[PDB]
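The structure under discussion appears below in the form of structure tokens.
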Amino acid sequence: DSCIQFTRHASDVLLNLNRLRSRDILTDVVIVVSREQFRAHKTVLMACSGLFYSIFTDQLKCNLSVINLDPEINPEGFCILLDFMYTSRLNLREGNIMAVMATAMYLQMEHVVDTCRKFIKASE
Amino acid sequence: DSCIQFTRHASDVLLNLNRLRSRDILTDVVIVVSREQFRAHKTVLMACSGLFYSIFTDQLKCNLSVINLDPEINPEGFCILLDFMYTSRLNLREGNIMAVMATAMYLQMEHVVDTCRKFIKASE
Amino acid sequence: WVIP
Amino acid sequence: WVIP
Ligand SMILES: O=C1Cc2cc(Nc3nc(Cl)ncc3Br)ccc2N1
Ligand SMILES: O=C1Cc2cc(Nc3nc(Cl)ncc3Br)ccc2N1
Ligand SMILES: [Cl-]
Ligand SMILES: [Cl-]
């Protein structure tokens, strides 16, 4: 086509979706990770995670307002990944890299798994 | 912070949100523009438009499944802008620029209004 | 704005 | 991935 493109549009959209998350506006699901609860937008979770994409396209699970993750999932690892989904920024640290990678594998977040594997390979 | 950032994340999220739109997955509102209907995600509309942000943060309108636009709004202009919201690409043409700019002013899409004004100023 |  |  003969379209023009606004370079910053996708980043501005994501910034606004994160603002809605921060103010709890139009969040439509709670993700339960053991004793912790995380409110989010189903569409953003699906756009970032192969696991959430599969969950919310299921004819029954699409209507659930609460999703319980596997008890092996670390709440901090999930928190770091949820922040990444809404910001593109990943808080990867020596102390959290193992939990973050395990959570990204479970959530099916391929690019996150890739950088975790590379950061681990560099420190061995 | 000491975060790392994935450059393509925001664009990949938007691409996935557009895929959900194309398959009518988790769309939660119909925008009526005269005889035409456009299904969308409230969160994406709010993230792109000052008008939709104001509408869906209203304690009553946030719960509406149908939103009727002003009858002066051109369905093609709205269609072009809805595509822009989900893709960052604007199909701006001599034949549609006036309708697109008028629709972007009504929807409060400042960057779109700006490029329309510049493209119009160049042709005068 | 750019030519994509 | 980059240093933002
Ligand atoms: O690592 C990742 C990230 C991700 C996101 C989605 N999400 C969607 N995929 C498709 Cl094809 N259409 C719409 C949506 Br929402 C699927 C798989 C994966 N794997
Ligand atoms: O030209 C534009 C595009 C746009 C988008 C929004 N959307 C939001 N704004 C804020 Cl501050 N927080 C969350 C959201 Br969603 C507001 C105003 C405008 N004007
Ligand atoms: Cl990822
Ligand atoms: Cl805009």
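Using the numbering of Swiss-Prot, the residues shown for chain A are 6-129, in order.
Technique stated in the header: X-ray crystallography, 1.8 Å.
Cβ coordinates come from backbone N, Cα and C, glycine included.
Swiss-Prot has this to say about the protein:
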MUTAGEN   A:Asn21 to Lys  Abolishes interaction with NCOR2 and HDAC2, no effect on interaction with CTBP1 and transcriptional autoinhibition; when associated with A-116 and 376-Q--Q-379
DOMAIN    A:32-99  domain 'BTB'
MUTAGEN   A:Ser59 to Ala  Abolished ubiquitination by the SCF(FBXL17) complex
MUTAGEN   A:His116 to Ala  Abolishes interaction with NCOR2 and HDAC2, no effect on interaction with CTBP1 and transcriptional autoinhibition; when associated with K-21 and 376-Q--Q-379
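Swiss-Prot feature annotations superimposed on the structure.
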| residue | record | DSSP class |
| --- | --- | --- |
| A:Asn21 | mutagenesis position | helix |
| A:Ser59 | mutagenesis position | helix |
| A:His116 | mutagenesis position | helix |
Among A:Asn21, A:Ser59, the one of these mutagenesis positions whose Cβ has the fewest neighbouring Cβ atoms within 10 Å: A:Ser59
Count of other CB atoms lying within 10 Å of the CB belonging to A:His116 (mutagenesis position): 16
Residue distribution over DSSP helix, strand and coil in the domain 'BTB' (A:32-99): 30 helix, 15 strand, 23 coil
C-alpha spacing of A:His116 (mutagenesis position) relative to A:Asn21 (mutagenesis position), in angstrom: 23
Filtered mutagenesis positions, from A:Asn21, A:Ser59, A:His116, whose Cβ is under 6 Å from an atom of ligand 3: A:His116
A:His116 (mutagenesis position) versus A:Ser59 (mutagenesis position) - Cα distance in angstrom: 18
